[PDB]
Amino acid sequence: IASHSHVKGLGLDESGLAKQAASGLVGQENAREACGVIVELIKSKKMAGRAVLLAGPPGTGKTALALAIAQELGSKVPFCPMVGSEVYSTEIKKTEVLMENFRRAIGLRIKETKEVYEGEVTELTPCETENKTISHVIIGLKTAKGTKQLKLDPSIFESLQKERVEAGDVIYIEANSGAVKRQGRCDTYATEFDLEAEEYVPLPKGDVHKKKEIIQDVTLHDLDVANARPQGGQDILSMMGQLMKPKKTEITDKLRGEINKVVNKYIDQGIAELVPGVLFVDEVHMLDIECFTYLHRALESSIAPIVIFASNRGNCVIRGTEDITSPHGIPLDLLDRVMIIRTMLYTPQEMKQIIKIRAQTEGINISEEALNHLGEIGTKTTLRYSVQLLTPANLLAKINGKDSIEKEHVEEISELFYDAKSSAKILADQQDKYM
Amino acid sequence: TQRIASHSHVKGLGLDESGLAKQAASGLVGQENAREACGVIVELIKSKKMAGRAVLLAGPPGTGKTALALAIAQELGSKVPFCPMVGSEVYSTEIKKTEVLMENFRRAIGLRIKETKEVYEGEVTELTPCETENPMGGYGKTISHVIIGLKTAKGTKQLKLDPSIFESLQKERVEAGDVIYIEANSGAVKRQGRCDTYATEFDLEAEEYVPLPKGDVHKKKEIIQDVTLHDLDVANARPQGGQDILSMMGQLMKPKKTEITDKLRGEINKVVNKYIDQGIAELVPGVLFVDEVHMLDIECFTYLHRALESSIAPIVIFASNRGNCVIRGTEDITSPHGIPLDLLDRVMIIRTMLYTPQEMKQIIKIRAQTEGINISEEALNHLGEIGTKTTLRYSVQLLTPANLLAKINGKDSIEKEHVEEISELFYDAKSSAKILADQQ
Amino acid sequence: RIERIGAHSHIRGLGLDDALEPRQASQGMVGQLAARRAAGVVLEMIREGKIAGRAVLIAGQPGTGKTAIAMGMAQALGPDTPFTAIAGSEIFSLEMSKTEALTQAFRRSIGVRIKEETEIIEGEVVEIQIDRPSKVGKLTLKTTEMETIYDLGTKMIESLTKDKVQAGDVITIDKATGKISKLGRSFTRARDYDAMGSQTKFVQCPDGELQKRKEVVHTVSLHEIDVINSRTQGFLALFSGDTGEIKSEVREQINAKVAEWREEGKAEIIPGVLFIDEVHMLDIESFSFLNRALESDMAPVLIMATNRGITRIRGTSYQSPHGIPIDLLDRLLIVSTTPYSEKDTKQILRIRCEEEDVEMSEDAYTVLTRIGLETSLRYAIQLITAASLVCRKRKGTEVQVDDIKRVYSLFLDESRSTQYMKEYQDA
Amino acid sequence: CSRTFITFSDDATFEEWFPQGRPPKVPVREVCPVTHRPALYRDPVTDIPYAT
Amino acid sequence: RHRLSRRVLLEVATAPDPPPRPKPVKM
Ligand SMILES: Nc1ncnc2c1ncn2[C@@H]1O[C@H](COP(=O)(O)OP(=O)(O)O)[C@@H](O)[C@H]1O
Ligand SMILES: Nc1ncnc2c1ncn2[C@@H]1O[C@H](COP(=O)(O)OP(=O)(O)O)[C@@H](O)[C@H]1O
Ligand SMILES: Nc1ncnc2c1ncn2[C@@H]1O[C@H](COP(=O)(O)OP(=O)(O)O)[C@@H](O)[C@H]1O
């Protein structure tokens, strides 16, 4: 399935200049060679809070360039595609969404080492003692290497009881999280009973006591929401997730402050590695004046990531003010903090080659005559409309017994289907009949 | 207790066997064109065939919309459910507007269900095992049956049960000389304590000794439940009990409706069909009376003719009072009757006429008969006269205070002077409006 | 069984041929050849599901078959393909935002069918022994072809005792979990035959091998996945009212794991359709979100029925065609529906009356078509059942012209009530 | 037809041991000695049932 | 009705009473 897959990179030469036909992107050469500097800045890991505004008429590739920016940096750096309509949340403060997205666009790759206990359990004798709670528990795990006994806390024994485990089965234990899973009974006892509800898993290999390093990559918003909405095993605090489980509002001292301090403590000791992200806030032109005004302090923060806005309107009334208008629907105070990037409106040839590129993406064999007729049909309409009469055309050609698409196919598909402009006149004609 | 209301006089539409409205019958008078129009939809409801039909009672204020609207619930009878609601009940603080509409749509669709179950009661006299001649190898005898003797006020009979019933009894920890409860269809056995008749002394323990159960030891009586689709929906939505800690959240208010349609296309809406086709339940489609519909928001009006197009929906009897008025929630829209043109295109409008002096006089007489007032012929005539000036509401409301003034003045029937004195102590809307316009 | 017919129950699917050529009055769809052909094309595009993120709008005069075409597509699509019908006004919820409602609606039409090959047993219980003291027992299952004896274990015995099955019952034993699902009873009865009990019912025993490898399937929607994965509240995806999904911690993870499952072949894809009726109710923010919500491989196609013309967009003061901004209107291509002619309205009324099982005379058809052409089609359709009741009340057989003419005077369609609204009721 | 047996392989005596007992109740009102009224109490000191 | 007025408490401060020893057998 492909909806915006034709874009796979800015398609730029080593000198930054945009390669006319490359990476499935054609046209907008200036905008792409400009976004080259943006991606170079993002890979530098030096600046913070720099904003960009991809401005242009509808269907001009600003979003295409935004996704090509993500494709250029790769899947290693975090990318957070966000629409301007996600801020109008009813369960949490409006500015909270913006701040948690700014925090969520910051990545944190932290290598971690953890231990693991596993094998076939031989016996489990809970050490009894007077307090009159169970003191400890001796568990013997037999593996292909050897059999060893170990003492664990009563919480692990309780968890095992939750699993309803018995003596002689296979279990997986983790001392870091404390979660103990039930992989099933040992495999050698498959011949014991005729048929049972237990699952049989081969005797775990390797040493009973084994460790391993895991190179995990997460974001700071994950730690923020984990410290704001804690979780754990065998703790009644989980009740918070049943009666007190609305969306959280991490205070300043928690969103900032302590989380940053602990992350710096992890970094400066050689365990973590910072990776900036890219916050692509599309359809920013419809945010509230409050959001625009908070973006001031949001971007000026030394932690804020590189933001790439994308406006569509030319000059309209700012939402939330109801009386004042500004370019792009964004107030001028915020517009001074962004590096606006133009987006040229596509020309007949550029549009034709865009249609061509899009055709070969989702396995469509279009003939040259039909391709050229699509150019004629497009110069009268928008590119996004002319680039969509391909899948219906291919499906209709598959019905006519023709392997390819001809003139008549796209002419009948262009007749069954109308477009915005061609359908607006139909309503203007029958004005007092549509209600 | 009666507690006479404002519409406790309408007993029905008053239609003859041929479907023609009588001049005065079943409390209603006049409005023949309307009482015959809203009578066809009664048969439409009694057919249980159509879904989503709508009839709009559109007329001036006080013409009788609510009068002959709730009278349909009388003709249809109380057996079929009737869910009335005013247009102001949609606005809520914990449930979205367009959802209260759906919740009321399923509350009007009733589903009566019937079940038959045998029942056992009486003091157990003895429980002796029935021997099985060594079914397995030579270990020991086996319980093939268990002879149980139950004592009741009618008589004492011995009965056999299965060995699984014997195990259930043994684990139930009951003894002899007490009252038990058996249901063979399911097998579960319940206990009702001992027999208060002979088993308990003056001791204090409230073991709930049930007296010797009166009646035959074996009894069967079909239980007839009357559950609506909204009741079962809320039940599957807000479970009950004292287990499954998720259900233990009885401290929270939990008003949280907005039943997701997944639970509609899935549960009860499906088991309803599986019981109907099985011959256990009978669907009883009801009525959804929505008066003051002009109060619904534009979103509500839009959702209305999307829920009315569903195969599962009851009839709707709207009552629009406004004339050409602006739709609530929009601007510079002058849709007639305060209802969007699109929705008016889907409803059948029944126009009620304006009452003449004689019809209002009959209405006043009927309301006086209902309230129990012994109004005289002169007082009735004067009430009709002074009601031709104002609306019918004020005219017919001057029966209780007039009767009080009469009783206070040593009377047993409203006289011509009593309503005149009350007519000066109280006045109608127009008089107060003129008095206000004359003042600041 | 008992689910009364609705205004759209008569259409059982688009009356199209194998070449997407709409027939005149086949499969309940009457006239409207162009829009029906367009809907057939988009449906053929739906049953293929190789592109996701497209939209198609059906516009026309009020009462021309927009929702009718939507229901026809829904029916011709059949099950095994999620179809979600929502009105524009349904997303205005109080427990979640508009964008959240739109995401839920979209993901509710994306199905994930996980094929599971679980081996089980299926046979008639002949004998069961269980030695209570751990406890041990045995089981004997019979099928029409063979029989065998099983040496039940402790947990199998526990499960069978919880189910408490007895001889003669036909059951299925999940070798993996041990769940016992009893389909009914074989030709066996009389536990004691002297105790009370309900009526007995019997069904044939299973055939073929006792143990056989069958194929179960679990089909759930992406919305249900994100839901049950949202929080640890047990048995979610029903929960009567509550969805507060998180964007990244849940949604992106669900998408990634579904992609991974498609990679190895656990459950690849089954896209659906989201018919958004009366989309003019959506706010400017809803369209703003829809702009980029369609730009995703997990964005199923949506169908919108519009009745408005050049009218301001809700939530603002911008005049635009179809009450939809030209930003969202740039993707979706529009389909035009032609007003039904005389012979089209007549045949529509004929089919709709034959659906309600009512017989109308030849002149009844003519007069009702006259009314439904001078008036709206919906009123002429509503007058089919109303006129079918007076006839029965007079012990008639088929609706005549007099019954229709009487029920026409009994009610008012749209204009005979506004023209009489000359009394200044209230404003 | 499906029958059901439960056998006490240990010993046939356990066939009766489980359904053992049958101690029917035989109490009656203990009329008081003073006024011959139906007794409602039992004096802890005398142990004699009284009613007034 | 039984508010235990003050003076009653002062009076209750008197030495306690001996317990009984009931073992009668008669009508
Ligand atoms: N550089 C480009 N190369 C090829 N196609 C493009 C390019 N830019 C835009 N398009 C086409 O335009 C369509 C919509 O572009 P979009 O990213 O929505 O622009 P906007 O954000 O201005 O609406 C896409 O389907 C895409 O095929
Ligand atoms: N057909 C009727 N027969 C008897 N009384 C009527 C009739 N119609 C209206 N009324 C009387 O008029 C009063 C007000 O009418 P109501 O139905 O409340 O007005 P509306 O429905 O127009 O708001 C009622 O209390 C009722 O007693
Ligand atoms: N193609 C069709 N075939 C049969 N009946 C139709 C057709 N189109 C519309 N109708 C009839 O019109 C009535 C309402 O149509 P509707 O779906 O509301 O049109 P719209 O969506 O334009 O308002 C339905 O009761 C239906 O019987």
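Chain C residue numbers are taken from Swiss-Prot; in order, the displayed residues are 18-150, 156-449.
Method reported for this entry: electron microscopy, 3.2 Å.
Placed from the backbone N, Cα and C atoms, the Cβ positions cover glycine too.
Taken verbatim from Swiss-Prot:
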type    : residues                                                               : note
BINDING : C:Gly77, C:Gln78, C:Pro79, C:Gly80, C:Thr81, C:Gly82, C:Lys83, C:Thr84 : ATP binding site
MUTAGEN : C:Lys83 to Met                                                         : No effect on interaction with NOPCHAP1
MUTAGEN : C:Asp299 to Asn                                                        : Abolishes ATPase activity
MUTAGEN : C:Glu300 to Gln                                                        : Reduces ATPase activity. Decreases interaction with NOPCHAP1. No effect on formation of RUVBL1-RUVBL2 heteromeric complex
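By the rule that a residue counts when its Cβ sits under 6 Å from some atom of ligand 3, the recorded positions C:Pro79, C:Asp299, C:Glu300 yield C:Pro79.
Put simply, C:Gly82 (ATP binding site) is 12 Å from C:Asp299 (mutagenesis position) when counted between their Cα atoms. C:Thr84 (ATP binding site) carries a helical DSSP state (H, G or I). Taking the mean position of the Cβ atoms of C:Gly77, C:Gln78, C:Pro79, C:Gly80, C:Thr81, C:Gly82, C:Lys83, C:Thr84 as the ATP site, the remaining same-chain residues with a Cβ inside 8 Å of that point are C:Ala85, C:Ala327, C:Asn329, C:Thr359. The separation of C:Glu300 (mutagenesis position) from C:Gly82 (ATP binding site), Cα to Cα, is 13 Å.
In sequence order there is nothing to list: of C:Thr81, C:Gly82, C:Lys83, C:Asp299, none of the recorded positions comes within a CB distance under 8 A of chain A. For C:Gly80 (ATP binding site), other Cβ atoms within 10 Å of its Cβ number 23. Separating the Cα atoms of C:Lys83 (mutagenesis position) and C:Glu300 (mutagenesis position) is a whole-number distance of 10 Å. Here the CA atom of C:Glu300 (mutagenesis position) lies 13 Å from the CA atom of C:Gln78 (ATP binding site). The separation of C:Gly80 (ATP binding site) from C:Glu300 (mutagenesis position), Cα to Cα, is 13 Å. Counting only residues at least six positions away in the same chain, the Cβ atoms of C:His25, C:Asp299, C:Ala327 sit under 8 Å from the Cβ of C:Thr84 (ATP binding site).
Ranked by how many other Cβ atoms sit within 10 Å of their Cβ, the binding-site residues C:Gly77, C:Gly82 place C:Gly77 at the bottom.
Among the listed binding-site residues, namely C:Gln78, C:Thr81, the Cβ with the most fellow Cβ atoms inside 10 Å is that of C:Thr81. The Cβ of C:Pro79 (ATP binding site) lies under 8 Å from the Cβ of C:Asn329, C:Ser398, each of these being in the same chain and 6 or more residues away along the sequence.
Proximity to chain B, defined as a C-beta distance under 8 Å, is registered for none of the binding-site residues C:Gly77, C:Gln78, C:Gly82.
Neighbours of C:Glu300 (mutagenesis position), defined as other CB atoms within 10 A of its CB across all chains, total 26. The local packing around C:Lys83 (mutagenesis position), expressed as other Cβ atoms within 10 Å of its Cβ over all shown chains, amounts to 26.
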